Amino acid sequence: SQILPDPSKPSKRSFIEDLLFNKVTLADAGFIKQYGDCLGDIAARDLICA
Amino acid sequence: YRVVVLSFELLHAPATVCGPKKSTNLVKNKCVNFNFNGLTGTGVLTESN
Ligand SMILES: *[C@@H]1O[C@H](CO)[C@@H](O)[C@H](O)[C@H]1NC(C)=O
């Protein structure tokens, strides 16, 4: 049950796969986190972050 | 010989000595080629917090 996919979530990741996804993060990163934050700032229009 | 020398610093905020160019109004949220006391560039002017 820990390694099999979980049908209770839209993502087909397992519990261990969810822990692996939650462990690796881009918290203190530089350009990568700043570029990824523009995709979370979609509420503001005219955001040409490319 | 009467010698007069001029000295001035560049890229600073209190721009009270400047040229005779005419100022225009802002448009906001548009791709424009702005200019601010000699500091020029191409981009979009938006609001800020
Ligand atoms: C693109 O447009 C859609 C609908 O107008 C909007 O929901 C979405 O946030 C926009 N994306 C960006 C990056 O602005």
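Throughout, chain B uses Swiss-Prot numbering, with the displayed residues spanning 508-556 in order.
Just so you know, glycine gets a Cβ as well, placed from its N, Cα and C.
The secondary structure of B:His519 (mutagenesis position), as reduced to three states from DSSP, is coil rather than helix or strand. Swiss-Prot gives this note for the published mutagenesis B:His519 to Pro: Increased resistance to human covalescent sera neutralization.
Looking at Swiss-Prot, you'll find the natural variant B:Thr547 to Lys noted as follows: In strain: Omicron/BA.1. Just so you know, the Cβ of B:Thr547 (variant position) picks up 9 other Cβ atoms within 10 Å once every protein chain is counted.
A Cα-Cα distance of 14 Å separates B:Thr547 (variant position) from B:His519 (mutagenesis position). Look at B:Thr547 (variant position): DSSP puts it in a strand.
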